[PDB]
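Take a look at the structure below.
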Amino acid sequence: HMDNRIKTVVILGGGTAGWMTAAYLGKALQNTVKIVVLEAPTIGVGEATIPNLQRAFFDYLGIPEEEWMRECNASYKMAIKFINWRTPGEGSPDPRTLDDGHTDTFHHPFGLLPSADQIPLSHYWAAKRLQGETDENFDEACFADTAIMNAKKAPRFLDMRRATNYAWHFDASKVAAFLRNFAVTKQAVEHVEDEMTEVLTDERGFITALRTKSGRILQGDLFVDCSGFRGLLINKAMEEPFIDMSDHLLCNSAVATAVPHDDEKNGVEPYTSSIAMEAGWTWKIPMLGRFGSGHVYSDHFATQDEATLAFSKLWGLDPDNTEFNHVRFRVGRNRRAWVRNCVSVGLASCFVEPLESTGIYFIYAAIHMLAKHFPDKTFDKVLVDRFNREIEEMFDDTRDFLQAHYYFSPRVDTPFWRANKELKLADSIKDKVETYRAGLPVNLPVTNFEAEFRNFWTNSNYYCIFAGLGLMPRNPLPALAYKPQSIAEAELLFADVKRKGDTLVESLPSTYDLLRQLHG
Amino acid sequence: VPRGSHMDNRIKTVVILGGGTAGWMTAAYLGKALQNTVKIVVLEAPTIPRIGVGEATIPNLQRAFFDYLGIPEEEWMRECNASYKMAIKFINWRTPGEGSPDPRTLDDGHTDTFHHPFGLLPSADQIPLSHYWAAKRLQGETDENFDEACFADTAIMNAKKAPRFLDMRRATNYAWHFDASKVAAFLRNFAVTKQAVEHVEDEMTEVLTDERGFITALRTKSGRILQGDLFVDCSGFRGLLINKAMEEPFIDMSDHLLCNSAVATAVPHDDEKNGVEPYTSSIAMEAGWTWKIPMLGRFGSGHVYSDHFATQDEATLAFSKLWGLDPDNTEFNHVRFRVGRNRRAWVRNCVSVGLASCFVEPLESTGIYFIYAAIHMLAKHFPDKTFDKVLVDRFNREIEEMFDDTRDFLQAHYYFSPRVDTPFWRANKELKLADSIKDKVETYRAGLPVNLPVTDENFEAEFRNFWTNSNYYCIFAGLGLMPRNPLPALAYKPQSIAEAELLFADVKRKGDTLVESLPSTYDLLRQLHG
């Protein structure tokens, strides 16, 4: 017979992508494959995530949640709170007042949307809104999490009993360092601290080895490109084209820093904020003692200095005494994520702005799919194609969802906000909007990584963004006109939301107090 | 002063043309869904049920339909001589010759039988047990068949044991065999007496339509004029509303499935001597296949065939010889199928359900599923008098995807049969597979799972994940189609292979334990039915 097994995997690049890949494959391949990470020696502006990070990644490695949190100054996230996305003017951390007296805020929480008669609560709310029977906002009507967040309470009790769903804020550099230590000391991953100087390829175009400055020639059978936006393997060596998708999302730059924070005076917000700006938006990612912040913008509508000044003015920062980190984005995805024996992961594969905190998700989703489709040396084209299909569908679906945040904003006060409205929606999201406009649910949820990966953005997520921005169905779900008993049942659900919010706001600890207990 | 809200333009009356399963399932379901806000009428002429009672189903019938109506399982079973179904057992689909109820021997010594059970496939390291079995098969480490290795249900079925204990504790997943005429009469009584559905016992003589092509009323032979705002076509293959009145084209799909006829009867059965099989049998014939659907005291049986390769008399002779029936002294029911689906299931104010909408041969027991799936989608997309085209279009999209997916799965039963002994079995190989199933076969052939399930056990979830990895393995591996090589990831997972060996041992132990402790299907049936 023949032994066609992969014997060595070489990962180009460290950071979250490189060391998540190394730690995950270290577990998945059960010590049958040598794993090498080539990483040259190298601000905690903060990163936000989504709720399946613990189940899909850290639980797989057997690392307890509290253990890694304590090593990366992690905090708790119940939602993204969108501020001033509906009203004009310069950026402010404080929401503007709408005509009805409400503040210009809406939440996109992780909490579950209940249903009555197999119809989500969103649709009973929309019916009352369209029938003049309520003026209440969707997030306040349908999620107890909204009241919890308004009180800055934590998603767990002091005894660590769960109260709500949540994800995490953390220092991404510390996460990468924690995973590097794990891989090197518990999984015998080889860490080569050196610079790559040449990619060697054979007559078939397969990579055979990476040359380093010190003279190493690193043999491998499978190569994972975690080199970032430059895509030194997938784009440069393999010559795979990158698909620019700035025709769907205009922002392409960020300026960021970490801001010391008076947690005792202000408390700690259990959410990421997305604060609308004149040429983009600014994230606020709280952790203990400080929050990470970054102004995402389009350099076609603001210069770097203009964005930095606007970013500094937002928080009252002294530009001459503030350390800034600047990044120029590559927005889009490779034509194919995996070509021959080169698999791209992270920014070398694809990227969108962090408007829904999907960056780390794209990494561990891709790694999960690589392990599912893990090849041998014959590199079955079917394995490669099925992996590539999953990545492109994952990416384009989130790309579309992000575009809707801009396309349905009512703002028209700056060239940037107007320019977004001249872009075209992809067919897939236009279809979802048409379904929504008819009163129908958009991708009902089905509640396993498969199930979540295939039902990622569901009805509640679309309602949070569509209804938050002001896009409503043309009319109520018509089936509701025939269901007086189900309408009554939904009224009980609305009362449950109010009662649950009351109860939990009274009993939960502040996020600040839970963090101090978690971190000592 | 009226407010002028949308909730005032409601459908006020729904008229259902036809009874049977499609008509009375629709009436009963809408009776529940519309909460007495809509008048529901069923127009059904008195009929006499035809010979050859027996229909097989799939496991979500109770959850998705009878549970919705609040009818306990045992209550309706007792009213239609229902029995239990743990699988379809495919007999002689791999070997040549005339039809026989007894399996032929394969080259590997095993009998030519394979099961398609409803039992769940366990996983190790997120990899289904099917793939650990395939790896050992392709590596020469086992000769055991997929169904025997991976499902305890196979051993239970081989012993003809029941899927429940006498105390009604569940032992396995299962579905039902029953008399469909009795099921419909049960639902008729339920709808009329508990839901105020009106049963009009009369024949339709004319469909009245307005200038826009919407149906306004059905005229009946007695002269009554049944006005309505929404019309459900449950008239069967004739499609008297959707095809005849609305002129909606029907898409014949005989380029995917050749069988188009059936000859059926009901065979009295010596349950005391032979016991009762807890499964449907699919017995391969020279020009089709024959179903066996056991119930207490009898089994329904029907030879599905293509009249392009066998005449009615030829099929009747082969069917009768199969069971030793005297063809000249046996009551038969002959049926000609319409295989395919309408271009659109819902046109203007006419919604087609059942055979008026679409049909495939009952090779995977999907007929009643297509009915309550369509009804669930109608209730989800239920209109008002404006008949929003988006609702209609989204409904139609669901029906066409549901249908084509099952059509493809059925075609694969024939396309990957190794038989080449008659023109019928050879002809199947000259047909083309649709792109969607070719993609799935390519995925299977690379060793990958095909549509992993989303539950370790909501109608939406199951509707969008209907045929899953276990189903494809049952049929593909059952017929002899194997991956080109093991799932490549398994070469790197010795601990996971070891974990799967424990699972294989659990399957043996569970089957052994249950075969010893379970009651016979016959004894459970006698208790259920008295």
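One is the number of the first residue shown, and numbering goes on along the chain from there.
A Cβ is built for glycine as well, from the same backbone N, Cα and C atoms used for every other residue.
Swiss-Prot lists B:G19, B:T21, B:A22, B:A45, B:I48, B:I51, B:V53, B:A56, B:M204, B:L355, B:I368 with the feature FAD binding site, giving experimental evidence as the kind of evidence. The annotation that Swiss-Prot gives for the mutagenesis experiment B:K85 to T (Swiss-Prot position 79) reads: Loss of halogenase activity. The active site feature in Swiss-Prot is assigned to B:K85; the stated evidence is a curator's inference.
The structure, with features from Swiss-Prot marked on it.
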| residue | record | contacts (Cβ under 8 Å, 6+ apart) |
| --- | --- | --- |
| B:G19 | FAD binding site | B:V42, B:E44, B:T47, B:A184, B:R188, B:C234 |
| B:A22 | FAD binding site | B:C234, B:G236, B:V353, B:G354, B:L355, B:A356, B:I371 |
| B:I48 | FAD binding site | none |
| B:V53 | FAD binding site | B:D179, B:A180, B:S181, B:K182, B:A266, B:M295, B:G300 |
| B:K85 | mutagenesis position | B:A56, B:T57, B:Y174, B:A175, B:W176, B:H177, B:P278, B:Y279, B:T280, B:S365 |
| B:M204 | FAD binding site | B:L17, B:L43, B:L218, B:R219, B:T220, B:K221, B:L240 |
| B:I368 | FAD binding site | B:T21, B:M25, B:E55, B:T57, B:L61, B:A180 |
Quiz item: According to DSSP, does B:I48 (FAD binding site) fall in a helix, a strand, or coil?
Solution: coil
Quiz prompt | Structural state of B:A22 (FAD binding site), classified by DSSP into three states | solution = helix
Quiz prompt | For FAD, whose listed binding residues are B:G19, B:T21, B:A22, B:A45, B:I48, B:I51, B:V53, B:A56, B:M204, B:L355, B:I368, the greatest C-alpha pairwise distance in Å | solution = 30
Quiz prompt | Distance bridged by 5 unmodelled residues (Cα of B:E457 to Cα of B:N458, Å) | solution = 11
Quiz item: Where does B:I368 (FAD binding site) sit in the DSSP three-state scheme?
Solution: helix
